[PDB]
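To start, the structure itself, in structure tokens.
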Amino acid sequence: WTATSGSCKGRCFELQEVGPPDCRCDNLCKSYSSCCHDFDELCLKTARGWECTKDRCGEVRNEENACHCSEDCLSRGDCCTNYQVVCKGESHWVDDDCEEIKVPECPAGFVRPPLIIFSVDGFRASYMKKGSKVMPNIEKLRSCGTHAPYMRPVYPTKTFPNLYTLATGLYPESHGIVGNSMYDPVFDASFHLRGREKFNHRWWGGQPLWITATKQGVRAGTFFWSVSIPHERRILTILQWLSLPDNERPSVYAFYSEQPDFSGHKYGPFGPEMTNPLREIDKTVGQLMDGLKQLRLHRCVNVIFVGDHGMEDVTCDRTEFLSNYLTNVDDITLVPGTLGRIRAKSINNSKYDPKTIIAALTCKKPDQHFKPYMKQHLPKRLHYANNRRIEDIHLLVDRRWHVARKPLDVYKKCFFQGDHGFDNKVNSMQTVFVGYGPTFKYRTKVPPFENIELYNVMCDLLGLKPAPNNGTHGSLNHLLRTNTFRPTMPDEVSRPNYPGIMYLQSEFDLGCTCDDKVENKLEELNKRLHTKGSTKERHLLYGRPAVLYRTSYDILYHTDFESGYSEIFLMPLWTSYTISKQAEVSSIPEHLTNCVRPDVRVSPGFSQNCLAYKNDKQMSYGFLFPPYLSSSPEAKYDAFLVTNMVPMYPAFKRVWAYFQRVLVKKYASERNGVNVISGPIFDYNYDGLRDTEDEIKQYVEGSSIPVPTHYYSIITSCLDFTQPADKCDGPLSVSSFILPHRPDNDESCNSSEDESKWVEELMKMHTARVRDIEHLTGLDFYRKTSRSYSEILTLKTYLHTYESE
Ligand SMILES: *[C@@H]1O[C@H](CO)[C@@H](O[C@@H]2O[C@H](CO)[C@@H](O[C@@H]3O[C@H](CO[C@H]4O[C@H](CO)[C@@H](O)[C@H](O[C@H]5O[C@H](CO)[C@@H](O)[C@H](O)[C@@H]5O[C@H]5O[C@H](CO)[C@@H](O)[C@H](O)[C@@H]5O)[C@@H]4O)[C@@H](O)[C@H](O[C@H]4O[C@H](CO)[C@@H](O)[C@H](O)[C@@H]4O[C@H]4O[C@H](CO)[C@@H](O)[C@H](O)[C@@H]4O)[C@@H]3O)[C@H](O)[C@H]2NC(C)=O)[C@H](O)[C@H]1NC(C)=O
Ligand SMILES: N#Cc1cc(-c2cc(OC3CC3)ccc2F)c(OCc2n[nH]c3ncccc23)cc1Cl
Ligand SMILES: [Ca+2]
Ligand SMILES: [Ca+2]
Ligand code: NA
Ligand code: NA
Ligand SMILES: [Zn+2]
């Protein structure tokens, strides 16, 4: 109940929220149905429109007008944004040549450059180039400031998940807003775009920038604008707030536009109808910049022009219907559209089975336009599993398609021609970033980066300490002129052991055999040196990874590779080797096919055994350093050491063998050598973080050998591919993956074909950042390069996406 009989007189767009039942004049009052009786009259004035004209210049102040052209308006902070242009002979900001902002040029009393975030809904990345002729203001920001060719949103590529990631630096799974629609089974409550429940504070995790600001003494404007407040009024309210006294004036502001998303859904991303919304957004940008120029703030404020996601062509006829797959279709609830989320209609039904639903959705039609997943099997790059609001069964929908339960759902709801929500590596979902101002660089292009990184930067721009988040602080230092955060490398927690020869062959009883009883002082000393680390400069190019948790491990050296071997997990944490452009692939000779060899540096008690693999009818084994790439027949024997073996389902061995036999060599050819780091990952609770020992749910039968959920590889070379990977003088180039260690290849619908038709496609889907691997392993890579640490941080956040341009 709102007692709506108080008044907004002098309180219009007040910053502090007053408490019920007393009536509100802040810009959320509309959304809560709680504005005072006179809010429209006083706070939403529209008389005479939004622009001065010649005949209004110098007018008598009339408090009814939407904005003012009277002589006192500058001092009142409430001129129309074009007042100086029309009435004082000034130019529009867009018509001024751009000039480097080397230092902030701020009015007296400004403690720090303010930040304005100008967010645009559905602003696809390619609009910057394709719409540039109708967006002159935006094009000046872009060309004069700092810009990326695009910015990667988070999954799902929906509004609230992306805007709240922008505000928190958190993945949706951690902030809680995992879709535009949600059920929380602990609350027994639903979240919708429509209506009231979405404003309850329990939905919203982490700490958004406005709270971070407030808690550290920095004042914030509103971030949420009610749909009924027009854009011109939003801008005027910001400019009014900027004219407040020093002690009252906020330092951080946001504008939001519902366009171009709104029109994009109706007309498609490049509909001829889309030109007008782009023109209109540019006009709003021009209003803000002119307004800032009038206030002498145009060379003082940092402006971020940022989108939440893109837009793709999607029509009603490109809909897959779950009723064409499942008999039981009425026993499920589907969250539909550009992604699918499935749960039981009733938790009173004990005959609901995810296994059989998944199986009925798997590779059932030859051109099937969605793929089902248990959420823990989704590509780890999506980070979309560790929340009770994310249903166990997920459907990744191909770009340009929808999924629905039944046909009736689509026609009893063709309207639309655009939608978004797809996989966040899809080109059509990419969005924009431009930074303009004293703290950003001048005429600088930066590589594409992920929107999870911006919270840290916005905190740096305002002198704030960021709350704990998923950005990698320092990875965006190259965007900034000053206010860099100077990160330092984490300290290594566990130092390795360096074991020598300590065990006789007969001390082992592993059940392994190898045909290797075959015998010189020249080459005896030589092989001794390889086991002491003589080739380690070649195979370990960037120093050894640091172990950032407490554990017990050994560095093992060999001719062709180096490893960090875990006495606790009984396998390497990592294995490092370099394959030159000239290296040769050979086969595993006939006599060595089932060869596994005791490692005399490592005790029986900390070794795997072959008997376990013999008795486990589901599990086989593979090798981290590939025997196919041995540098010589004699060196090949090292690859069969029990300390290089890892457990592998036969189905996964198909993937792994093709990677090691064919793809590594291909990459060495194409990239002029590669350095490879491979290893296991254990993430049984799908939190994206390294499991401790006591979290492992599966072992090789009868043994203490834990089964990885995933295998990783990091593949590094010289960005200047005219230099070989092992003699690179400059910046690096990386691609990585985290492959799920699965007992079937059901994910790949063409897996009965030759590995050349499906394995590389799988690996591309499971592309990863080095940083994703760091979280999953507790390892810190690239510790000894000749590059700056900031540059290395940027490298660690790189994602090789395999999209074209
Ligand atoms: C991305 O960045 C984020 C941010 O850094 C990373 O997330 C952090 O990860 C930490 C480790 O997983 C986690 O630390 C835990 O904190 C617990 C305290 O939690 C509350 O307080 C924090 C801080 O203010 C708050 O942010 C949390 O908010 C969550 O929950 C509410 C709803 O309840 C949501 O509003 C919000 O969206 C958020 O949800 C997300 O996180 C939770 C986990 O907290 C998930 O469950 C959700 O699905 C969702 O993803 C919390 O309100 C603390 O209690 C934990 O301590 C246990 O473990 C330690 C280990 O040292 C041990 O000493 C203790 O014994 C303790 O165990 C006891 O509880 C166990 C479980 O109940 C029990 O089994 C034991 O036997 C014991 O009784 C733990 O320290 C931190 O909270 C989150 N932060 C956030 C914001 O999510 C994330 O990892 C990054 N991702 C990647 C891939 O790198
Ligand atoms: N950084 C950031 C940032 C965050 C938000 C935002 C606001 C929120 O306010 C809480 C609900 C009361 C919640 C979550 C958000 F992420 C944002 O919102 C713009 C917006 N205004 N009006 C809309 N209507 C439909 C959808 C979004 C918005 C804009 C930016 Cl630049
Ligand atoms: Ca949106
Ligand atoms: Ca884990
Ligand atoms: Na076996
Ligand atoms: Na298959
Ligand atoms: Zn939309």
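Numbering of chain A is taken from Swiss-Prot, so the residues present carry the numbers 51-463, 468-573, 576-591, 617-886, in order.
A Cβ is built for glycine as well, from the same backbone N, Cα and C atoms used for every other residue.
Helix, strand and coil counts under DSSP for the domain 'SMB 2' (98-142) come to 12 helix, 3 strand, 30 coil. According to Swiss-Prot, the feature domain 'SMB 2' maps to 98-142.
Counting only same-chain residues at least 6 apart in sequence, those with a Cβ under 8 Å from the Cβ of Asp171 (mutagenesis position) are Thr209, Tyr306, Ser307, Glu308, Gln309, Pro310, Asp311, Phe312, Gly357, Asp358. Swiss-Prot gives this note for the published mutagenesis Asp171 to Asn: Abolishes lysophospholipase D activity.
Annotation comment: Swiss-Prot describes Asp171, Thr209, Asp358, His359 as Zn(2+) 1 binding site. Around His359 (Zn(2+) 1 binding site), the same-chain residues six or more apart in sequence whose CB sits under 8 Å from its CB are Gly172, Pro203, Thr207, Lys208, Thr209, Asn212, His474, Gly475, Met483, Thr485, listed in sequence order.
What Swiss-Prot notes for the published mutagenesis of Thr209 to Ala is this: Abolishes lysophospholipase D activity. Of all Cβ atoms in the protein chains displayed, 21 besides its own lie within 10 Å of the Cβ of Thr209 (mutagenesis position).
Here Swiss-Prot notes a mutagenesis experiment, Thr209 to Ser, with the remark: 15% of wild-type lysophospholipase D activity.
Here Swiss-Prot flags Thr209 as active site, nucleophile.
Taken residue by residue with DSSP, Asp311 (mutagenesis position) is part of a helix. Around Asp311 (mutagenesis position), a 10 Å sphere centred on its CB holds 22 further CB atoms from the protein chains shown. Looking at Swiss-Prot, you'll find the mutagenesis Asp311 to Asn noted as follows: Abolishes lysophospholipase D activity.
Around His315 (mutagenesis position), taking its Cβ as the centre, 18 other Cβ atoms fall within 10 Å, counting all chains. Recorded in Swiss-Prot as a mutagenesis result, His315 to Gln carries the remark: 20% of wild-type lysophospholipase D activity.
According to DSSP, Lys430 (mutagenesis position) sits within a helical segment. Recorded in Swiss-Prot as a mutagenesis result, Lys430 to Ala carries the remark: Impaired secretion. No effect on lysophospholipase activity.
Among the features that Swiss-Prot reports, Ca(2+) binding site is placed at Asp764, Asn766, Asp768, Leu770, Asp772. Same-chain residues at least 6 positions away in sequence with a Cβ under 8 Å from that of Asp768 (Ca(2+) binding site) are, in sequence order, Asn436.
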Where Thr209 (mutagenesis position) sits in the secondary structure, as DSSP reduces it to three classes: helix
Chain break of 4 residues - Cα distance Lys463 to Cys468 (Å, rounded to integer): 10
Neighbourhood of ligand 4 - recorded positions from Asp171, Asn766, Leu770 with Cβ under 6 Å: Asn766, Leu770
Output field, Ca(2+) shell: CB within 8 Å of site CB centroid, site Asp764, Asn766, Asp768, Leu770, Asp772 dropped: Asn436, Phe763, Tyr765, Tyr767, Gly769, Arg771, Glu776, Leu857
Rounded distance in angstrom between the Cα atoms of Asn766 (Ca(2+) binding site) and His315 (mutagenesis position): 37
Remaining residues near the recorded Zn(2+) 1 site, that is with C-beta within 8 Å of the centroid of the site residues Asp171, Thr209, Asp358, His359: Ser169, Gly172, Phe173, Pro203, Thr207, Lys208, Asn212, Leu213, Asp311, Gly357, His474, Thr485
Which same-chain residues, if any, lie at least 6 apart from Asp764 (Ca(2+) binding site) yet have Cβ under 8 Å of it: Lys430, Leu770, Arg771, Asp772, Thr790, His791, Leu857
